[PDB]
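Below: the structure, in structure tokens.
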Amino acid sequence: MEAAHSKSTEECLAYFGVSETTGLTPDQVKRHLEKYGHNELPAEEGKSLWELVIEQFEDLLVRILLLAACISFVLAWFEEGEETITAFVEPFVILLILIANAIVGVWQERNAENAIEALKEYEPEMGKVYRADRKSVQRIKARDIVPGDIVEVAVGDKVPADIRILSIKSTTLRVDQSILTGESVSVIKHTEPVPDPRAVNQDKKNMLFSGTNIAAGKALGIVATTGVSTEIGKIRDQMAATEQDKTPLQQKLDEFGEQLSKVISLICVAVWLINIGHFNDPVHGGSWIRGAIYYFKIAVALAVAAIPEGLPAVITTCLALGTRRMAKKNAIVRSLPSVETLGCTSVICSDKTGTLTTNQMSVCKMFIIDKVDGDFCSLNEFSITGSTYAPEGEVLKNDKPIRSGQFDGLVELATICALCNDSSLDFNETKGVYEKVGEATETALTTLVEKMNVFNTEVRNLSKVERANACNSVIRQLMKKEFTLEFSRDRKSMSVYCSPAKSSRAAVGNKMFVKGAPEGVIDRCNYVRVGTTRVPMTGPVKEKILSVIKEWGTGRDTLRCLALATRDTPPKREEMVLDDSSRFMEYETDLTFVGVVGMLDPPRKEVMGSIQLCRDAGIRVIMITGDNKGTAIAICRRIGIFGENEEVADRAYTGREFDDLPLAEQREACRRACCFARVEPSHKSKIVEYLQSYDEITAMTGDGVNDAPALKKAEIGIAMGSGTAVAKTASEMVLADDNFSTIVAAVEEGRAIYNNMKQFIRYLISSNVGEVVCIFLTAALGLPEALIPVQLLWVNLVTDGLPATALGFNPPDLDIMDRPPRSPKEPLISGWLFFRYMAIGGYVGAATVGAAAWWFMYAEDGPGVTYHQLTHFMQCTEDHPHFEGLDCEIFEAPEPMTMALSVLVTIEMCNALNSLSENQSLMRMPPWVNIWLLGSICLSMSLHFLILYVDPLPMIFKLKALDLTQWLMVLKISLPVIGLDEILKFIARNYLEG
Ligand SMILES: C/C=C(/C)C(=O)O[C@H]1C(C)=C2[C@H]([C@@H]1OC(=O)CCCCCCC)[C@@](C)(OC(C)=O)C[C@H](OC(=O)CCC)[C@@]1(O)[C@H]2OC(=O)[C@@]1(C)O
Ligand code: ALF
Ligand SMILES: [Mg+2]
């Protein structure tokens with residue numbers, strides 16, 4: 001039934017044609033069960049083991065490096081016995097790394113908790129219905145409940161489905177709807193209709209929502225909707241349909257390989273144009289079948305030279321280490337890719353209760369009457385410190401500590417708070433903290449009484465377990481609570497009947513202690529207590545009292561206020577009719593006003609500061625809460641989201657108000673407003689989405705089940721360490737410490753990491769440039785292969801793979817948190833940096849090819865072959881005449897190729913020092929600042945030797961160690977790089993900007 005909250009009890013029964021007295025028939029149940037399905041949230045299992053892997057290859061650069069791997073195997077057959085000892089060493093290491101990351105890849109992702117699983121933990125296994133099937137109530141499987149069922153709920157019960165309340169059995173039905181509002185306070189339901197068809201959950205006080213629980217009372221209702229058609233279902237649907245977007249960095253990479261596929265494809269065809277001068281001459285020394293082999297080989301070369309493999313492993317390494325670092329800072333990162341995105345945050349959306357606040361109601365102000373005299377009435381106001389349920393704190397009179405026991409009014413105020421209470425305190429020994437037992441607004445009263453210690457009870461030596469209710473028990477010993485007149489909706493107050501301890505039932509001196517909404521209570525008072533005396537309530541006194549209640553109830557504190565009173569001469573136990581509550585208000589009459597207490601859920605101590613720091617980093621903070629607007633705005637002023645006196649008419653909205661604005665208005669509203677109150681779960685995700693429609697990287701921080709959709713939606717969802725499992729499993733990070741401050745340090749860590757990732761992302765890609773310049777030259781220039789695609793891999797995995805990981809340790813800046821969030825679009829390489837790496841790029845390309853063509857012409861132990869007979873090195877065994885000198889097997893010699901690889905390596909070992917800073921001369925910025933980089937270059941050079949000496953290696957790589965005569969040469973061809981880029985680093989920093 002849609003909109004059951006807007007209809008009457010009769011209309012709802014009619015709608016399904018059911019009897020409140022008998023319930024559905026076995027037929028009706030079967031028909032409904034088929035028409036609506038089972039009352040269950042569809043389970044969503046994670047991707048299978050097979051999927052995870054396949055998804056691994058889904059990457060373009062990965063599918064291009066795989067295609068080349070195949071062509072590298074198809075042509076792995078065509079080979080003779082000269083090198084028949086190593087023919088498939090390439091098709092091996094090419095797919096070895098592919099399946100290496102693929103496998104490991106799934107070793108991180110397949111390890112994740114499911115949010116819907118956690119969510120279904122709010123689904124009860126059992127429910128209670130009245131089926132025509134039989135007379136007494138049946139207890140069946142919740143999933144077997146259907147719309148139209150007549151259900152019964154009782155205190156402690158976890159509501160089975162979205163139900164329209166039919167009849168409330170007790171005086172009141174109290175419900176905890178924190179899974180939908182994040183507020184634990186008991187909501188008092190009723191059965192009357194709620195007209196507005198757009199009423200938010202907080203407004204549907206005639207409905208019971210699946211997943212919530214009964215705090216107190218017994219009720220009968222009719223099921224309106226089940227399964228995914230419930231409020232918890234919408235939460236479930238927003239979490240199912242999600243799939244976090246690709247981080248900003250991943251997009252830059254996906255863009256890179258998006259072009260690499262175009263550039264390479266274009267370079268191949270490019271070289272093709274330079275191979276038309278051999279197609280003309282009518283020669284049969286190379287058929288088409290053979291003629292194609294050339295291209296498929298040069299292609300596999302370009303691919304392995306372009307695709308900067310190894311990077312995917314360098315990144316994962318930096319992040320993994322960062323995560324360990326952040327964990328030390330109390331920030332558990334569940335999604336590595338989010339670490340980078342957190343530094344790029346411009347807006348932080350935050351839940352209020354239990355996130356910005358402690359979620360522990362605390363009484364911080366209270367007053368009693370001082371003296372009365374005609375139109376003059378003065379109050380004794382006090383303040384109480386303490387923001388938790390712990391009995392730690394003091395009572396302040398004018399900011400100066402005092403003893404409550406001195407004031408008689410406070411002895412009575414405390415007596416009422418201890419007696420007119422159904423809650424208590426408890427010390428959780430396992431957790432080492434004090435926790436409430438029962439309602440929060442009542443435990444605040446319990447806690448206040450322990451702090452006041454109006455009878456000066458000796459408590460310093462009691463165990464924390466016994467300290468929890470010490471002072472309350474003392475008071476419970478003075479008066480016996482005969483019975484309590486439970487709260488009534490038409491009274492807004494509650495009272496308890498008490499007789500003196502150790503007196504006869506006939507004895508005189510009984511009292512009623514009242515607690516309630518100030519208006520009603522104060523109006524039933526005809527007297528005001530003064531110390532231990534009592535004088536008549538008069539217009540002046542009443543106005544004095546109501547004036548301060550008004551200030552406290554709506555100010556910069558907007559506190560929940562309770563008036564405490566007592567009936568000095570209550571009715572005789574007998575003449576009281578307890579079974580009829582409409583008679584209670586009259587019993588709670590002729591009252592003596594005693595005092596007022598003011599409470600609120602405080603903010604966490606370190607939140608104002610944390611938000612100021614966020615502001616410094618150019619990050620805005622917005623509040624989105626299910627709690628009411630008045631207290632939401634109050635808290636916003638207390639933590640600095642609003643000015644103590646700022647006008648917020650257009651800067652704060654309730655969910656309902658927001659829903660009224662048209663779409664374009666809603667959007668703009670998210671840019672202007674900083675406080676959204678009395679919202680529903682989907683309102684939070686919608687706000688985050690609007691924020692994202694302006695291309696802002698938004699973080700969401702919360703602790704409730706109602707925060708899940710938004711947490712899921714935000715680029716960076718951050719859950720409170722001591723919050724719900726649902727929130728945690730939907731987040732990218734968890735603040736084990738529960739401090740907002742931690743978020744700030746995580747953003748800082750996020751900015752620093754990316755800065756370092758920026759360098760080694762350039763370093764590696766840079767290297768890959770010089771490589772392609774090489775393969776390009778020795779492709780349209782005729783020359784033999786200076787470097788084979790089976791060597792590059794090792795270089796881009798171990799040679800550069802080490803300096804990279806070393807760069808991820810560059811010392812971060814100081815002004816890191818004084819600059820505004822960087823744009824998601826900010827490119828890695830462009831402008832002068834595009835050219836600077838273009839020069840170094842082509843350079844290495846010819847720096848290697850030059851060392852190869854050097855071992856021939858201007859060489860030593862090599863044939864001084866002329867450049868012409870060098871480029872035509874092919875025509876040797878076919879054209880002996882023209883081209884002739886030595887043996888035709890000196891080209892594929894392990895010398896020329898082993899001369900270019902030494903250059904490439906020596907260059908990149910110098911380029912890693914050039915990447916220690918964008919526009920900074922290595923001389924100005926000591927290349928030894930990063931000790932891990934120096935030691936890194938060593939391990940690479942040593943491994944460059946090891947890949948020569950130990951024969952089992954240079955065999956597959958086709959390399960041969962060089963001596964001083966040759967090695968000294970490399971140092972003089974690569975070393976000049978600390979100049980080109982050195983001069984270039986001067987240009988930008990002296991002719992562009994700094
Ligand atoms: C792997 C190696 C290379 C050389 C490659 O093809 O990189 C190109 C390329 C695809 C881009 C370019 C390279 O393009 C050129 O250098 C122009 C053509 C000259 C080649 C001559 C043939 C020998 C990057 C690498 O380099 C330079 C030095 O100019 C910079 C940048 O890349 C980034 O910002 C890094 C993103 C991870 C990208 O223009 C980028 O395309 C984009 O979409 C960007 C925005 O990304
Ligand atoms: F704790 Al909330 F909205 F769920 F402030
Ligand atoms: Mg909360």
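Counting begins at 1 with the first residue displayed.
This deposition comes from X-ray crystallography, 2.5 Å.
Positions of Cβ are set from backbone N, Cα and C atoms, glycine also.
Some features that Swiss-Prot has for this protein:
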{"type": "MUTAGEN", "residues": "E309 to A", "note": "Interferes with conformation changes that are essential for ATP-dependent Ca(2+) transport"}
{"type": "MUTAGEN", "residues": "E309 to Q", "note": "No loss of calcium binding. Strongly decreased rate of phosphorylation of the active site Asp residue. Interferes with conformation changes that are essential for ATP-dependent Ca(2+)transport"}
{"type": "ACT_SITE", "residues": "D351", "note": "active site, 4-aspartylphosphate intermediate"}
{"type": "BINDING", "residues": "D351, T353, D703", "note": "Mg(2+) binding site"}
{"type": "BINDING", "residues": "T353, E442, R489, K515, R560, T625, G626, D627, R678, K684, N706", "note": "ATP binding site"}
{"type": "BINDING", "residues": "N768, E771, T799, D800, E908", "note": "Ca(2+) 2 binding site"}
{"type": "MUTAGEN", "residues": "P789 to L", "note": "Almost complete loss of Ca(2+) transport activity because of reduced Ca(2+) affinity"}
{"type": "MUTAGEN", "residues": "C876 to A", "note": "Loss of ATP-dependent Ca(2+)transport"}
{"type": "MUTAGEN", "residues": "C888 to A", "note": "Loss of ATP-dependent Ca(2+)transport"}
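A map of Swiss-Prot features onto the structure.
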residue: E309; record: mutagenesis position; DSSP class: coil
residue: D351; record: active site, 4-aspartylphosphate intermediate; DSSP class: coil
residue: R489; record: ATP binding site; DSSP class: coil
residue: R560; record: ATP binding site; DSSP class: strand
residue: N706; record: ATP binding site; DSSP class: helix
residue: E771; record: Ca(2+) 2 binding site; DSSP class: helix
residue: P789; record: mutagenesis position; DSSP class: coil
residue: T799; record: Ca(2+) 2 binding site; DSSP class: helix
residue: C888; record: mutagenesis position; DSSP class: coil
residue: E908; record: Ca(2+) 2 binding site; DSSP class: helix
Entries of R489, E771, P789, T799, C876, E908 (recorded positions) sitting next to ligand 2, with Cβ under 6 Å as the cut-off: none
For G626 (ATP binding site), nearby residues of its own chain (Cβ under 8 Å, 6 or more apart in sequence): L180, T181, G182, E183, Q202, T353, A677, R678, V679, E680, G704, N706
For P789 (mutagenesis position): intrachain residues, at least 6 apart, with Cβ closer than 8 Å: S72, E90, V300, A301, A303, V304, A305
Spatially closest candidate among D703, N768, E771, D800, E908, the listed binding-site residues, to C888 (mutagenesis position) (Cα to Cα): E771
Residues satisfying Cβ distance under 8 Å from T799 (Ca(2+) 2 binding site), sequence separation of at least 6: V905, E908, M909, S940, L943, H944
Env. residues of Mg(2+) site, Cβ within 8 Å of mean position of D351, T353, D703 Cβ: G182, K352, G354, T355, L356, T357, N359, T625, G702, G704, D707, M720, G723
Of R489, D703, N768, binding-site residues neighbouring ligand 1, Cβ under 6 A: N768
Cβ under 6 Å from ligand 3: qualifying recorded positions of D351, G626, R678, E771, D800, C876: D351
Of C876, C888 (the mutagenesis positions), the residue whose Cβ has the fewest other Cβ atoms within 10 Å: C888
Of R489, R560, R678 (the binding-site residues), the residue whose Cβ has the fewest other Cβ atoms within 10 Å: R489
Shortest C-alpha distance to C876 (mutagenesis position) - which of the recorded positions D351, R560, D800: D800
Of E309, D703, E771, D800 (the recorded positions), the residue whose Cβ has the fewest other Cβ atoms within 10 Å: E309
Whole-number Å value for how far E309 (mutagenesis position) lies from the residue listed as 'active site, 4-aspartylphosphate intermediate' (Cα to Cα): 42
Cα-nearest neighbour of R560 (ATP binding site) within the listed recorded positions, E309, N768, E771: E309
Sparsest-packed among the binding-site residues, when each Cβ's other Cβ atoms within 10 Å are tallied, from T353, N706: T353
Length of the line joining the Cα atoms of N768 (Ca(2+) 2 binding site) and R489 (ATP binding site), in Å: 75
Integer Å distance between the CA atoms belonging to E309 (mutagenesis position) and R489 (ATP binding site): 70
For the Ca(2+) 2 site built from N768, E771, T799, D800, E908, further residues of that chain with CB within 8 A of the site's CB center: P308, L764, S767, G770, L792, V795, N796, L904
